[PDB]
Amino acid sequence: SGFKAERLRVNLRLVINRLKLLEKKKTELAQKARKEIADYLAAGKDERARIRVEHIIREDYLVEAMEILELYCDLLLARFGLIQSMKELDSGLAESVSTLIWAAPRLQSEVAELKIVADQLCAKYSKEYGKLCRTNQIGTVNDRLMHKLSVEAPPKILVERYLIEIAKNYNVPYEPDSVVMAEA
Amino acid sequence: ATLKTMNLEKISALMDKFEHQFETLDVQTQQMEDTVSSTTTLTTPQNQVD
Amino acid sequence: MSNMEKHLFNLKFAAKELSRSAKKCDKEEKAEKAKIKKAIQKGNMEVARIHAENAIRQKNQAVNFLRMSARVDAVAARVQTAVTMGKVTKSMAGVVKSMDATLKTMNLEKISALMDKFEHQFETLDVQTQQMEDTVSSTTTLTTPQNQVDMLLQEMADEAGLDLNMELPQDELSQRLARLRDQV
Amino acid sequence: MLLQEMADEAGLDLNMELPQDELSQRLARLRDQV
């Protein structure tokens, strides 16, 4: 198998600590980035402000995804007894285990330990289950997290709404795209 | 180099060991302090302290 | 000096060198401003312009040097953390191994044994002093007759105004528990 | 076990108990397919 329970336990703790730092850091970098949007709006460079807002939306979704994975790591730590007890997958862990396996190849650039967590879960359960997770053929990965780590561009109505609210907060004039706002 | 030869897993291990060994050295001082307390039990009667 | 401490020293030095460069630009921008004044009074408008360009170029150089100085400092502050927490981590790794050795060669069972022995041997050395003190008491029995000590104690008690009789010999929970033991 | 011990001290994740290009594999498939 190659499964070592203390590898899984140690790395789940490391993943939580690293995600808790990245949430904080990426939240602060969004504060700095929203002022940059106001600067483009003040300069009347609205078409670039739209594209810079897509960066902020993606990092905001990412932070919300990190909060979900930090919760599923802490759930596996809370019910770690069941992992090392049974050989079958408990139904209460199914969402958590499948999601962490699905997320790992997306997040492994930033959270190196999450690669190791997924490896260990794919050792404890079958390599086959480990494949059904990565494709969500298993039909168990958390939908709300899959949405937040999608590669698609934001809805253009969201981009406009972001600009409107940033414009308000920094007291900068902005007029949204009527062609987009008609789709509301 | 340093983050290779002392990776976070190896640090986690070291920290857990550190803590567990200080739990031991507290069990040890407790039982030394109870050995001295019973050895000198006639020099400090409870009622005289009270 | 550690290889990181060499880098830390070089960064701290470079931050100061930049800060000095900014001060030198402030000094020279103040000097060029004085030369514009003189050149205007003499109607040397070409020379006035040359000094004007110098003054504006050193005003702006100063800001650049000052901003880089700030960045190099921030880095140096963070390499300082790495140097310190390196030393702390190595000291704590040392502690862990020297305590690991000592807790092997003096384990808690061996300590328990040592402590019991210690106590039992001091019980012995109390039996020993008791029987030395009784050997001296009987050897010198004629030098201190009982009645002379009793009479001196009574005399000293009379002078002290104390009613306690010195010829005669001189808690409840214990007595309650004693009665219980016999009653069952 | 000695290789694993030395790898642990080196901070290397490579497992030493277990055993440890594409053009070759493409051409192999071609040979069988014809």
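Note that chain D is numbered according to Swiss-Prot, with residues 151-170, 186-199 shown in order.
For this deposited structure, the header notes the method as electron microscopy, 3.0 Å.
Note that Cβ sites are derived from N, Cα and C of the backbone, with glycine treated the same way.
In Swiss-Prot, a published mutagenesis experiment is listed as D:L188 to A, annotated Abolishes interaction with SPAST and VPS4A; when associated with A-192. There are 7 other CB atoms within 10 A of the CB of D:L188 (mutagenesis position), with all protein chains counted.
A helical conformation is recorded for D:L192 (mutagenesis position) in the three-state DSSP classification. Over all protein chains present, the Cβ of D:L192 (mutagenesis position) has 9 other Cβ atoms lying within 10 Å. According to Swiss-Prot, the experimentally introduced change D:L192 to A is described as follows: Abolishes interaction with SPAST and VPS4A; when associated with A-188.
Annotation of the mutagenesis experiment D:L192 to A in Swiss-Prot: Abolishes interaction with VPS4B.
Of all Cβ atoms in the protein chains displayed, 9 besides its own lie within 10 Å of the Cβ of D:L195 (mutagenesis position). Among the mutagenesis entries in Swiss-Prot is D:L195 to A, noted as: Abolishes interaction with VPS4B.
On the backbone, the CA of D:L188 (mutagenesis position) and the CA of D:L195 (mutagenesis position) stand 11 Å apart.
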